[PDB]
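Heads up, the thing below is written out as structure tokens.
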Amino acid sequence: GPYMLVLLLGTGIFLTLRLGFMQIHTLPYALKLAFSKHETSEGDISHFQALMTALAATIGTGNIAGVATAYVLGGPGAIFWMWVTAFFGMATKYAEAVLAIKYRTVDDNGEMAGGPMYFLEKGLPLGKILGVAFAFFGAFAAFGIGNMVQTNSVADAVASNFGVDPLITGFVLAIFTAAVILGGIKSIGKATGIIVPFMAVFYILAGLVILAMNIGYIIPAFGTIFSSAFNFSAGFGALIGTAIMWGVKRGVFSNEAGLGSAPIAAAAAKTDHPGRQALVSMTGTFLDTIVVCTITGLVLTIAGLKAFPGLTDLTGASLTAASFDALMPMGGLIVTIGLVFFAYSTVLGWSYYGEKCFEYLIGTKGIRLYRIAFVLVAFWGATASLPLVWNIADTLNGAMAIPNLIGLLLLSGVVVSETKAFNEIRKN
Amino acid sequence: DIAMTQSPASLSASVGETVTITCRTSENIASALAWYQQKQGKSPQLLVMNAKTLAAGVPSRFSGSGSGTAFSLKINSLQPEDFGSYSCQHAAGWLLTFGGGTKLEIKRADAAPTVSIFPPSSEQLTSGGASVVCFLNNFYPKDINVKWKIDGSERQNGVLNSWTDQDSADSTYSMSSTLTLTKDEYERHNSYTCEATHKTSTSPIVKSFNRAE
Amino acid sequence: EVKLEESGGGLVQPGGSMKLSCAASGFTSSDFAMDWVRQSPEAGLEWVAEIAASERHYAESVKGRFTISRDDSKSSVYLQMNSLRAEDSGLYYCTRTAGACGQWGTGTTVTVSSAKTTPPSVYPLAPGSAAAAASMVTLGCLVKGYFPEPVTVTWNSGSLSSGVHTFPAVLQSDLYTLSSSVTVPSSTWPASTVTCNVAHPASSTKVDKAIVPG
């Protein structure tokens, strides 16, 4: 059950200790490197193009509506515990990307195939058993969080606000999905490179617009979050179920800390060493949770700090849009627009995430089948009725989660050694 | 399916005191428990949301607490306006279930019934039937026993009893016992009697009539 | 403020079908997810259906026999019931969902029975000849042999509203029986006439019975 979350975060504590809080110091340099200009040394696409691919998958309706679900059910304190998920999770994502170096490229052009299923093959053979299990899960798990959750949330949200959107929204999402992923990952890096920054800058500025117009409410909004999350007034650590569990569960969803579904994109980077790309990847969480999600969480609390009628019982995606429209003139239109790109981003990335784990099982023979399935399932997800889709998604992600976490624990020695190589290269 | 069991199933509270109501369920549900109050001819009214959080416009005497496997709804200094059924609901998933309910009633000083008995109408007889009606009005407590004697012999079956909800004004109950027979059976006997046994008196309240008048 | 008015309830034979409506106002039907909750005549309170603007979820008891729909343009929610059972009898309530059911509807009534609508027979209840002639007299109205519920009983066209008791109907084999009592000073009756006003909407019957002594 949810013991895996105690396991998942436990690695985050563990690796951060073993890696001595590496994330706080390396973060600026990795940020400089990730967005640095001008490198071509054995890779499918740029470091930047890999990050935008990973961020496209990492940024999803969980950033828009998954936080809202956590804010209502777990209280505003869930945001802080979402942060702890990312901060300690930074090390987890890094360890994922480092170990992705034990990757062998596939046939049908370079394409290259790196991921946790490969680590397990290069573990201490059981790893063959774990890797085939991981691919078995991840190949399925991609449809939930990567396809069905994101494709349904937009479809319903668009139908509420604009209402000329039965299957029509499903159709255009399928066409635009097929066009990009037709040309494989090389095509994906093109689209995710342009889409993601335009998406993120669009959303984040509006939040800073909201904060600018209501400056005074900022610090108390921080206060209620910090006052919550550490509110033991009720129950002996009974906020574990309230704020911590919802903060972690939803937080892991948005930033995808240790699900092992991150470095799959990191492998395609043109990297000299694992450490080069693994630092740019570790920035995936920071942009998702600390930047995007925190932007989303701040607006939600501010509306709660205000009075505002009728938002008291709003489900999730509608809550943030209503919370935005409350504070900003066209906030509702902004959020629903972002939701379209936010989900579309996650469809493409998670397609590659699911592909490569699928091909591990079947080879490149069925890659065409996976792509066409993903496009078809994307169409169905908008039309079909998936009320509790998040719940089954979290199970698949947890099913995906169990093996990779074991690997990161066992292969902690490899990465820490492999790190002591790259950081030595960083003095020259 | 999550089963939530409430206790006590029903209670009577002397006005101005404090009472505690319990909703207990099969499995742990964190803080996703909500409380309602329902009155006659009305929809449920939300009292407490998410175990302890307070709804706006609902008086401060209502307080709820607990998490996991023990929930309690606490009312301080009751008032007669709190008469109704109290139900609990959980938000675990999307198929939110409810409790069997708890009926809250009011305590008053004991009061004795006002018995009245009526013979069948002339119209009912020409229609082929005869119903004998006994009215027991404005009595407290609800626990009452009504015995029908036909010509001195008790009649066990054939009796329909109906009760009113507790009166809003004076907290008194009332009931009607209707004994239904055909005309031909009615005309077979001479004396019909209504015997009401209540805690207020050791000797029952007897009202009767004879058909030969 | 917020408005939720249910409609469409009625009497339907088992296996039959009908669809309910819940015209909503005072807010945005489109943004909020909506629920149907039903209360049995024994205060059951059972959940029935869920909907948001696209996808829906149903209770196992009714899966395949209920269809919940929505029309954000007409700001109304529907619930279509088919192949109905006796257990489907209850008050169907409209409401909006999230974690708690805060804003509720009026409620509409469904009765699923093979019984046939039948008008009531109204008989007056007047004391026996050898009454004790106490300070106050008690009179009554007996409404029996009617289906379906409900009946509305008033005394002297509402002039007598104090000292009246209308007892809940009791059902015995396909028909309902109900009695009501009024208490007036012995000075008034029979000096001032006392009348029973009974109405059964389903049968489109209205009758007045005057209580006359024997």
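Per Swiss-Prot, chain A residues shown: 16-53, 56-142, 146-448, in order.
Determined by X-ray crystallography, 3.2 Å, according to the entry header.
Cβ coordinates are placed from backbone N, Cα and C, and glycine is handled just like the others.
These come from Swiss-Prot:
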- A:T75, A:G79, A:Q170, A:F273, A:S274, A:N275, A:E276: L-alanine binding site (BINDING)
- A:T75, A:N80, A:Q170, A:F273, A:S274: D-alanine binding site (BINDING)
- A:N80 to A: Markedly reduces L-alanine uptake; when associated with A-274 and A-308 (MUTAGEN)
- A:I165 to A: Shows poor substrate selectivity, allowing additional amino acids such as L-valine and L-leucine to be efficiently transported. Decreases L-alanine uptake (MUTAGEN)
- A:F273 to A: Shows poor substrate selectivity, allowing additional amino acids such as L-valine and L-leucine to be efficiently transported. Decreases L-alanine uptake (MUTAGEN)
- A:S274 to A: Markedly reduces L-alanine uptake; when associated with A-80 and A-308 (MUTAGEN)
- A:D308 to A: Markedly reduces L-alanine uptake; when associated with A-80 and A-274 (MUTAGEN)
- A:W370 to Q: Does not change uptake of L-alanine, but reduces the ability to transport D-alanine (MUTAGEN)
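Taking every protein chain shown into account, A:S274, A:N275 are the recorded positions, and of these the Cβ with the most other Cβ atoms within 10 Å belongs to A:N275. Each residue in A:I76, A:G77, A:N80, A:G83, A:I165, A:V272, A:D308, A:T366 lies on the same chain as A:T75, A:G79, A:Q170, A:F273, A:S274, A:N275, A:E276 and has a C-beta within 8 Å of the C-beta centroid of that L-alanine site, without being one of the site residues.
For A:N275 (L-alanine binding site), the spatially nearest entry among the mutagenesis positions A:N80, A:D308, A:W370 is A:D308, judged by CA separation. Each residue contributes its Cα atom, and for A:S274 (mutagenesis position) and A:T75 (L-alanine binding site) those atoms are 6 Å apart. Within 10 Å of A:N80 (mutagenesis position), counting CA to CA, the recorded positions A:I165, A:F273, A:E276, A:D308, A:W370 contribute A:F273, A:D308. Taking Cα separation as the measure, A:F273 (mutagenesis position) is nearest to A:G79 of the recorded positions A:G79, A:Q170, A:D308, A:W370.
All chains included, 26 other C-beta atoms sit within 10 angstroms of the C-beta of A:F273 (mutagenesis position). Cα of A:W370 (mutagenesis position) to Cα of A:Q170 (L-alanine binding site): a span of 11 Å. A:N80 (mutagenesis position) has a Cβ environment of 29 other Cβ atoms inside 10 Å.
The least crowded of the recorded positions A:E276, A:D308, judged by other CB atoms within 10 A of its own CB, is A:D308. One thing to note is that 3 residues go unmodelled from A:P142 to A:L146, and the Cα atoms at each side are 5 Å apart.
Of the listed recorded positions A:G79, A:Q170, A:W370, the Cβ environment within 10 Å is emptiest of other Cβ atoms at A:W370. Across the unmodelled segment of 2 residues, the C-alpha atoms of A:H53 and A:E56 are separated by 6 Å.
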